[PDB]
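Following this message is one structure expressed as structure tokens.
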Amino acid sequence: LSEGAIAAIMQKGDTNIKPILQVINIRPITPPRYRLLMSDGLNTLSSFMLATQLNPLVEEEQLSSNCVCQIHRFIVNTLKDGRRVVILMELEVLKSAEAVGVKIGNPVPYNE
Amino acid sequence: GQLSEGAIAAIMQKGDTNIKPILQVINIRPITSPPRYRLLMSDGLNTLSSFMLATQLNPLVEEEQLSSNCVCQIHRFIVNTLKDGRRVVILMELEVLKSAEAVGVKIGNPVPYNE
Amino acid sequence: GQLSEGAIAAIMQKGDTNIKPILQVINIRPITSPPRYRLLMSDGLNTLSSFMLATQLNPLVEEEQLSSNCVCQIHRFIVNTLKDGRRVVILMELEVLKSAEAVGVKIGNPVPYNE
Amino acid sequence: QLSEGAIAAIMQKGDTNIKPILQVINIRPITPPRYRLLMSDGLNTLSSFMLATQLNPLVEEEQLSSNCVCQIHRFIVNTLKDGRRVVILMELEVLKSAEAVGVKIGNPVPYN
Amino acid sequence: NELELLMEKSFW
Amino acid sequence: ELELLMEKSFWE
Amino acid sequence: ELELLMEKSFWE
Amino acid sequence: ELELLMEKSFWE
């Protein structure tokens, strides 16, 4: 996993990286919108929203808890309260949830 | 009137566990095997960091239900007393009553527990 | 078909914790400070009494949620291997899926784990 | 002051002359409601207790609530189809309020 | 029934 | 759009 | 403390 | 376990 990528996105917002992340959980906000808890191996963060166009990846289970994916296109928006949210626009699942089988490492919540 | 003002002093002095105080989380820091989470908590009057989360509750932290500024009710805890006389609270069951998102800020002006 | 047949043998032999098996409680016995509960569990194929309940889960026993014949999913456990080679499972997190009343009977014909 | 060993005795032999002092651990309504009680004698706990309908005011006005200590003055024991024995509480006196006791007494274990 | 219903399910 | 989708906690 | 506990049979 | 955890300051 791209250890440090979550910190980097939150602190600099550099779109020009293509991080490898693990999906820890996916929760719908109810036409569903999917919010993801992602890990870079060091930190976890739930400030990830899936673009609607990528919903079939969730609904057909390609993207599910424990899978490993590479983010190819994302954008960072900052809310009024100053919190940053990542919108995922293009990604590829590198290893399925079934193949990985477990949470990788012991990531802790991004806290800076 | 949201927090159990005085509960921290009461636990540190009496050591009794037959209360279910409502507290605000100020900060959560991992000690790194799963991490063990240590919490700086407020009762509105005092703050203190002598709180350890039972590992069964790690999902509340990891899924961000329990985070800085949230208000929670402690349903079960245990007290242990160190050789040096410090009381440590192990949080065994808790319920988040109001999310960090909903509370938004530290409640009031608590000061470090100092007795 | 409701129980994770072969999970007990998997745990005893491989000792891996990356499974969340569904088991039936056959009996619970306290060793008596909070009591510590020891459990005789079934996976439908075998039974084994080398299970200890984490203290955090004691209220499930005391409130009768976890009782003889209930069906539960183990969400986290820890394996410990004794000097003599016997493995002990500490049940850390679990969910009761079906109450003892709902199940009503011992499921199937499990035999003691014997390898 | 709990009658340690009274629940085991009542479940074994049903001597209605035992006038046990018990602690209420919890009370659950089954939908007027019928109230089922998880009771403790300091040694064992057991939820096979139903409150007679006529005693519902004690629950509804909070005299009978979690942690209170009471004396059972009159009860009957019934046996269900599956052989389980259930105590019907017919007359009781609350000796000490939940507030005055403040805590679960002892470390009772389920009657087994 | 009667008492069977009150005891049909687990306490909690 | 995003403000509403993030006003809640990830887990209820 | 597991060693101590496991010195006894389940029922005994 | 607890003595070792509490040997360090909250912010380390």
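Following Swiss-Prot, chain A shows residues 5-34, 39-120, kept in their order.
Including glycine, each Cβ sits where the backbone N, Cα and C put it.
From Swiss-Prot, here are the annotated features:
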MUTAGEN   A:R41 to E  Loss of HELB-binding; when associated with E-43
MUTAGEN   A:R43 to E  Loss of HELB-binding; when associated with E-41
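For each listed feature, how buried is it and what is near it?
According to DSSP, A:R41 (mutagenesis position) sits within a strand segment.
Within 10 Å of the C-beta of A:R43 (mutagenesis position) we count 21 further C-beta atoms, all protein chains included.
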Can you give the distance in Å from the Cα of A:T34 to the Cα of A:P39, which flank 4 unmodelled residues?
7
Ten-angstrom check, please: count other Cβ atoms within 10 Å of the Cβ of A:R41 (mutagenesis position), all chains counted.
16
